[PDB]
Amino acid sequence: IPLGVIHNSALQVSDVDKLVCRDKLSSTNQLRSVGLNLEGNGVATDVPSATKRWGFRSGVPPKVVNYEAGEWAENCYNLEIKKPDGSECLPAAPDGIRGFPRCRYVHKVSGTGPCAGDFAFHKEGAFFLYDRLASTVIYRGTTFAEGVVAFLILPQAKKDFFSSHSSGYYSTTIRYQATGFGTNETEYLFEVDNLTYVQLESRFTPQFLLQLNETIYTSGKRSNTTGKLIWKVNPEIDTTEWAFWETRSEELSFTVXXXXXX
Amino acid sequence: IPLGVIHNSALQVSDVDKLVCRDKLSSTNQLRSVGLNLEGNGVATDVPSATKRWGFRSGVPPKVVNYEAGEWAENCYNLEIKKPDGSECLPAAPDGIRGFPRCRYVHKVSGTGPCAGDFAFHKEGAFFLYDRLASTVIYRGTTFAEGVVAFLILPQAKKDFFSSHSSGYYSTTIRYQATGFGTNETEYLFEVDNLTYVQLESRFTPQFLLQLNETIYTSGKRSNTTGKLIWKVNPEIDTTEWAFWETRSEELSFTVXXXXXX
Amino acid sequence: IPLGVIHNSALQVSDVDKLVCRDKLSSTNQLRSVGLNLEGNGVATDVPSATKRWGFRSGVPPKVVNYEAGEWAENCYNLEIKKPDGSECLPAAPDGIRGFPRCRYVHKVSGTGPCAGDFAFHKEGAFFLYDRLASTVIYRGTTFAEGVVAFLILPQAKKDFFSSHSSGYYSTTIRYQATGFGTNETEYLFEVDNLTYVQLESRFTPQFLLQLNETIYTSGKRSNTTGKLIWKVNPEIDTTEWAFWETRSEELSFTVXXXXXX
Amino acid sequence: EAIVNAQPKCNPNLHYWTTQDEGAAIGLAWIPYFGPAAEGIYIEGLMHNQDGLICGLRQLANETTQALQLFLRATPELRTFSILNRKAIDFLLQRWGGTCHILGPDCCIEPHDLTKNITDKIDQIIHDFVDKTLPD
Amino acid sequence: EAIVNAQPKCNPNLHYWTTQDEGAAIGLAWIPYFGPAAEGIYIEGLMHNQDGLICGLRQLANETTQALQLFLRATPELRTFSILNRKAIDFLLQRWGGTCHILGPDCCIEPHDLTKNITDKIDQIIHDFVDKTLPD
Amino acid sequence: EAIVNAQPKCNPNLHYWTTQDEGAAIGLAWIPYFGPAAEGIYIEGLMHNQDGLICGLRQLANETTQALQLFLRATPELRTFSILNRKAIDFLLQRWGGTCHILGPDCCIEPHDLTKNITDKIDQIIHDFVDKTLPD
Ligand SMILES: *[C@@H]1O[C@H](CO)[C@@H](O[C@@H]2O[C@H](CO)[C@@H](O[C@@H]3O[C@H](CO[C@H]4O[C@H](CO)[C@@H](O)[C@H](O[C@H]5O[C@H](CO)[C@@H](O)[C@H](O)[C@@H]5O)[C@@H]4O)[C@@H](O)[C@H](O[C@H]4O[C@H](CO)[C@@H](O)[C@H](O)[C@@H]4O)[C@@H]3O)[C@H](O)[C@H]2NC(C)=O)[C@H](O)[C@H]1NC(C)=O
Ligand SMILES: *[C@@H]1O[C@H](CO)[C@@H](O[C@@H]2O[C@H](CO)[C@@H](O[C@@H]3O[C@H](CO[C@H]4O[C@H](CO)[C@@H](O)[C@H](O[C@H]5O[C@H](CO)[C@@H](O)[C@H](O)[C@@H]5O)[C@@H]4O)[C@@H](O)[C@H](O[C@H]4O[C@H](CO)[C@@H](O)[C@H](O)[C@@H]4O)[C@@H]3O)[C@H](O)[C@H]2NC(C)=O)[C@H](O)[C@H]1NC(C)=O
Ligand SMILES: *[C@@H]1O[C@H](CO)[C@@H](O[C@@H]2O[C@H](CO)[C@@H](O[C@@H]3O[C@H](CO[C@H]4O[C@H](CO)[C@@H](O)[C@H](O[C@H]5O[C@H](CO)[C@@H](O)[C@H](O)[C@@H]5O)[C@@H]4O)[C@@H](O)[C@H](O[C@H]4O[C@H](CO)[C@@H](O)[C@H](O)[C@@H]4O)[C@@H]3O)[C@H](O)[C@H]2NC(C)=O)[C@H](O)[C@H]1NC(C)=O
Ligand SMILES: *[C@@H]1O[C@H](CO)[C@@H](O[C@@H]2O[C@H](CO)[C@@H](O)[C@H](O)[C@H]2NC(C)=O)[C@H](O)[C@H]1NC(C)=O
Ligand SMILES: *[C@@H]1O[C@H](CO)[C@@H](O[C@@H]2O[C@H](CO)[C@@H](O)[C@H](O)[C@H]2NC(C)=O)[C@H](O)[C@H]1NC(C)=O
Ligand SMILES: *[C@@H]1O[C@H](CO)[C@@H](O[C@@H]2O[C@H](CO)[C@@H](O)[C@H](O)[C@H]2NC(C)=O)[C@H](O)[C@H]1NC(C)=O
Ligand SMILES: *[C@@H]1O[C@H](CO)[C@@H](O)[C@H](O)[C@H]1NC(C)=O
Ligand SMILES: *[C@@H]1O[C@H](CO)[C@@H](O)[C@H](O)[C@H]1NC(C)=O
Ligand SMILES: *[C@@H]1O[C@H](CO)[C@@H](O)[C@H](O)[C@H]1NC(C)=O
Ligand SMILES: *[C@@H]1O[C@H](CO)[C@@H](O)[C@H](O)[C@H]1NC(C)=O
Ligand SMILES: *[C@@H]1O[C@H](CO)[C@@H](O)[C@H](O)[C@H]1NC(C)=O
Ligand SMILES: *[C@@H]1O[C@H](CO)[C@@H](O)[C@H](O)[C@H]1NC(C)=O
């Protein structure tokens, strides 16, 4: 498993056949396992694009590996999926396995899917990051982040990187439903309340989902009936591919279970 | 985690920034983890004084650490506590977790308590010692001792300390009941038989509890009815604070469920 | 735990008190844990002779140890034993414990036995080999091999032994029944189909069991009724003690549940 | 082999979380009964791309994963912690796991201070132990 | 930092229990099927306060616990065994984890036997290799 | 102590199975979602009794088991992996865990290349630094 070292003011993979005595490992505290989130390489963080990278498979047993320090995440996921016939699709979090400690938005997906497999893996070879544990599989109802682990040796100029030396941690669950989970043909609705779902598209960002929550609530479009209201949005709001670390709604709706528009 | 070393004929905590070559660690067998019981520092070993040092708390997960050698104990505890409504208060001993191997008296407490919490911790920062495992929490119905773990490096003059180079191991369960467990307002009774309880005070030593068992039995004060007899002792037996390693009853009783005296 | 090293072109146990600098351990990859099957020392591999080496015992807890590389096995065993009163005799395979990966013949024993004990151990001090885990005990319904673990240091002339640098893996389950399992007085029958059992003797080799399967099938001696047919073989087929790596039936049967002959 | 980021993007600021093992907490924090709950055991920091470390790291982690994933298949340990300690052993073994030939290409022994303090011993005995012909 | 017992009491005799890993049992004891049951795998001994070790130890263990407890919070390993092995690695790393400058303050190399066997090589060549002026 | 096979038989060919940790799989094999299932993660080989290794090994494993079994009793770890790493530490400790006296019986330091490159420094200063009596 390759090991980072800093030579000539640049990080490189260190090579075993000729490591050299100037290098200095004075304690174990110089070695770090670090968990980087996949967002930071600029994969799409939206729920239907994220889900496309996961699949069910059987006959591969799950493996867990510890890491010491993680990235603050923007996007995490929390899956509770049932098969159509009420059966549990994702195995319970084993003892000691906690949701990822720092998420800005937790995409809490409930729904049903075919789930043709024992366990749910990352199709691209990546890991599900939990609390200082990386696993190969998704556990039921446990918040995770997609990402990857690196190992390095710090020089003892920098031994305290990560270890030692705060405007606060703010979180927000975002509920969704979905049918056909894990196939190419899946439907997602975003929950505002019990019966007020909004039909979901890729381009919709969390911020805008929260303002849409703030618009249906505020402007009284929450179904007063006791039937499922299924809203929709006009394809008349544009963005034109801007990652989240780089750097507001005046419409209304028309009525038509109750598959309306906006 | 600080490490004992023997310098100048005295044990001291060794300091990392300037450990020195005269020191010699020739094998792993030179390092020992040792579990010292809290009794030996002269904490009160009686059941109501012991219990006062434990509390329920939630949101802290339990952690277990192995040690290699333990002190023969005088006093251990074995808790089976239910909440008032028949529910289990203490989690089952996980696989591999055995009661402390050398106890003279095992204080087996049954009873009920409010138990406002997921797990039961040691309030003073100490550990529950089981069989070569220290845990942060109490497991149901599993004998433990209160104590603390140290790590040291033996010199190879003394490498065989603890490891290599017997008038026998004698044990006695002492049953009790209690209500209000874990609050400041708790009642303990000491069991002689099914229905013959004795009201319990701090100053009562195990030896004297055994002679009191030997007096009620012997002298026929065991309730012949099929109601709960709740004895009491006169405050007319004195001791005037003597630890157990440093270095006998002629009274009778008057009758009055059946809250008598003596 | 003693360690193999190659000195003077021969493997020997290395002795700690005077290991010597010519010896060279350059990486962890030079140390190997290797699991050798008991067959290879020429113990009898037949089901009643094998079973005689196992017993139930209680108050000894099970322990598991990892090894890195195993022998292709000729003979493995897969036990599902119930006590007479429908109760399970062998504990379920704990999470992560797989049957031995390379067996030619898997002796799948079903039956009942007295099972006077919590766990089933190897009487001779040997291990049950599973998938890269050795255990002291038998798990229910999980294929194992009897054998033993060694540890060695390879010289870095030979560091790639086992590790790096194929006419294919062929397996065959062999069903059996048995009563009185684990005593000196046990009856084994070999299953051909539901109701066609053959009475079992020591000298019968797997090959010949398969040809006997091929003879009863082929020549139509499978019970056409819906009662248990219990065949037997004539003591008129001889072998005169030849291990399996060193280096065919024309009889018929007479009828007499239905305890016949051949 | 150096590391070149071939990702779509590299977020060049690393906000991180980890846990302090310090030894020196306020005074009672450290007792688990009174301790922070699971959610607040953490510390945080922020590291910038000085010397290109963050972009380096993201790519390194990417690169690593195959090599790791394969290793994980191979072990029947359910949760693997040993990895780092195990690296640190190979580290010592690769320098000290065999006779160290002073001045070899693969020896970590620096005898420079020694040999100065042996050339300074001979310059002494050219002024007196060679002073055998000149007496009194 | 030395250790001073500040406990209410110190019981200065340590009765202990542990387990023998010996390798040399009676002849069948070692087979687990025939083996002692969980309750009798133990050996015992008694150690006195010679050099003040028991009082030292009790206080040390006390002292240790915060530093430990904090460490335990920090790991998601449920049962932590690595601790000792991990200490022993840092031990080697702190002496051998970097070029050892002979005669430095932080080098464990003792060259005294060497340098004797180099001063004994020169005293040889003052009696014959310097014997160039006196011939035959 | 050398090893003599006292078994009824020794099968002198070792067919084996193990797992490749390689790092270099076909291109997607390594991703666990697409990966071989539990039953086909294995590689295989065949080793003969050259130098008597297989018979040696069988007997060694036999011999080992008591010493092991006893060790397993002693630990409350349910599944013990540390064994090997732990051996490798004792290996370094037994050579490096204490001041290394150059030229001692128990030091792994080879100063032969050094001392050549100090005898070649003196032969230099017998031809010029001794050339004090012959001037110009
Ligand atoms: C480490 O970092 C690398 C680089 O980011 C990761 O590389 C990714 O690998 C996965 C394979 O596991 C790739 O998934 C596949 O992608 C193709 C097509 O992807 C298209 O859309 C992408 C999204 O924006 C885009 O990035 C791609 O752009 C590059 O790639 C093309 C060549 O495809 C090239 O022409 C471009 O110029 C870019 O350089 C591209 O336009 C998709 O067709 C695949 O689906 C098929 O195959 C899978 C089996 O893998 C199967 O399940 C499907 O159903 C289908 O049959 C597949 O999804 C991904 O594109 C790669 N990303 C990049 C940028 O190369 C890698 O995963 C990282 N490793 C880890 C462990 O994170
Ligand atoms: C390591 O070793 C040290 C020394 O023994 C241990 O120190 C103990 O720490 C705990 C805190 O976790 C203390 O518990 C508290 O004690 C006070 C008052 O205690 C009184 O009664 C004691 C019993 O005989 C006695 O020893 C004390 O005597 C000393 O202390 C006082 C100052 O308090 C001093 O004036 C004396 O001269 C002595 O030097 C004392 O008379 C009690 O009020 C506390 O209760 C409050 O706070 C807790 C929160 O912690 C809360 O839960 C309660 O409800 C309440 O609000 C508290 O119980 C204990 O006194 C200390 N013992 C000593 C001798 O100092 C330490 O625990 C050891 N560590 C481990 C890990 O074992
Ligand atoms: C390591 O390698 C050695 C050598 O193979 C193994 O040694 C074996 O130890 C076990 C004990 O745990 C022995 O089991 C016992 O055997 C006796 C009699 O066995 C007879 O039948 C054997 C099968 O063919 C045969 O090999 C024997 O031949 C030798 O031994 C005799 C002396 O007995 C000698 O005279 C011969 O010339 C041979 O040298 C022999 O004829 C049997 O009576 C025992 O049963 C009693 O005791 C047990 C308690 O252990 C009890 O449970 C029973 O109910 C009964 O009371 C016992 O089963 C086995 O014989 C040994 N094999 C050899 C070849 O010595 C050892 O196990 C290996 N260790 C591991 C961990 O694998
Ligand atoms: C959608 O927005 C509304 C408010 O804009 C949210 O309901 C508010 O929830 C907060 C936090 O519990 C309360 O203090 C307010 O009284 C609520 N205001 C109203 C107008 O109901 C609702 O929780 C949001 N829903 C989602 C899914 O984010
Ligand atoms: C109280 O004392 C009595 C006896 O003094 C104990 O009952 C004895 O128990 C022992 C051990 O099982 C027997 O051999 C005796 O026959 C009993 N003697 C009598 C007089 O009953 C009783 O077990 C003790 N109870 C406790 C709680 O210690
Ligand atoms: C006994 O032998 C028969 C055949 O000789 C086996 O039944 C055959 O099983 C195979 C593999 O599934 C099939 O392709 C054939 O059609 C079967 N042939 C007949 C004649 O039934 C049977 O499986 C064998 N039983 C055992 C216990 O090995
Ligand atoms: C849905 O309705 C239930 C009661 O019927 C209520 O308890 C719950 O809070 C509601 N959920 C949402 C998201 O509005
Ligand atoms: C209490 O009574 C039950 C039967 O009712 C008996 O089995 C048990 O031994 C008695 N216990 C004590 C402690 O006397
Ligand atoms: C036994 O009969 C059952 C159905 O009664 C059948 O499913 C099964 O395959 C049969 N087994 C064998 C070994 O012939
Ligand atoms: C050189 O080594 C000797 C040992 O005999 C030592 O006492 C002396 O101080 C050293 N010289 C210097 C300049 O440090
Ligand atoms: C000094 O070193 C030489 C190596 O050339 C060795 O043979 C000799 O025996 C050593 N002298 C003594 C007195 O040990
Ligand atoms: C001997 O050591 C010196 C260091 O002052 C070095 O530069 C020189 O090349 C060495 N001699 C040989 C022949 O290698």
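Numbering of chain F is taken from Swiss-Prot, so the residues present carry the numbers 502-637, in order.
Header entry for method reads X-ray crystallography, 3.2 Å.
Here the Cβ of each residue, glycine as well, is placed from N, Cα and C on the backbone.
Annotated in Swiss-Prot:
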type    : residues         : note
MUTAGEN : F:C511 to G      : Induces GP1 secretion. Complete loss of virus capability to enter into host cell
MUTAGEN : F:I532 to A      : Reduced infectivity
MUTAGEN : F:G536 to A      : Almost complete loss of infectivity. No effect on transport of GP to the cell surface and incorporation onto virions
MUTAGEN : F:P636 to A      : 60% loss of release of soluble GP1,2delta
MUTAGEN : F:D637 to L or V : Increased release of soluble GP1,2delta
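Mapped onto this structure are the features recorded in Swiss-Prot.
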{"residue": "F:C511", "record": "mutagenesis position", "Cβ within 10 Å": "19"}
{"residue": "F:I532", "record": "mutagenesis position", "Cβ within 10 Å": "21"}
{"residue": "F:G536", "record": "mutagenesis position", "Cβ within 10 Å": "22"}
{"residue": "F:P636", "record": "mutagenesis position", "Cβ within 10 Å": "5"}
{"residue": "F:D637", "record": "mutagenesis position", "Cβ within 10 Å": "2"}
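With F:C511 (mutagenesis position) as the anchor, the candidate mutagenesis positions are F:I532, F:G536, F:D637, and the one with the nearest CA is F:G536. In the three-state DSSP classification, F:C511 (mutagenesis position) falls within coil. Those mutagenesis positions from F:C511, F:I532, F:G536, F:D637 lying by chain C, with Cβ under 8 Å from one of its Cβ atoms, are F:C511.
Under 8 angstroms separates the C-beta of F:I532 from a C-beta of chain D, among the mutagenesis positions F:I532, F:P636, F:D637.
Each residue contributes its Cα atom, and for F:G536 (mutagenesis position) and F:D637 (mutagenesis position) those atoms are 82 Å apart. F:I532 (mutagenesis position) sits 80 Å from F:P636 (mutagenesis position), taking the CA atoms of both as reference points. Filtering of the mutagenesis positions F:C511, F:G536, F:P636 by Cβ separation from chain A (threshold: under 8 Å) yields F:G536, ordered along the sequence.
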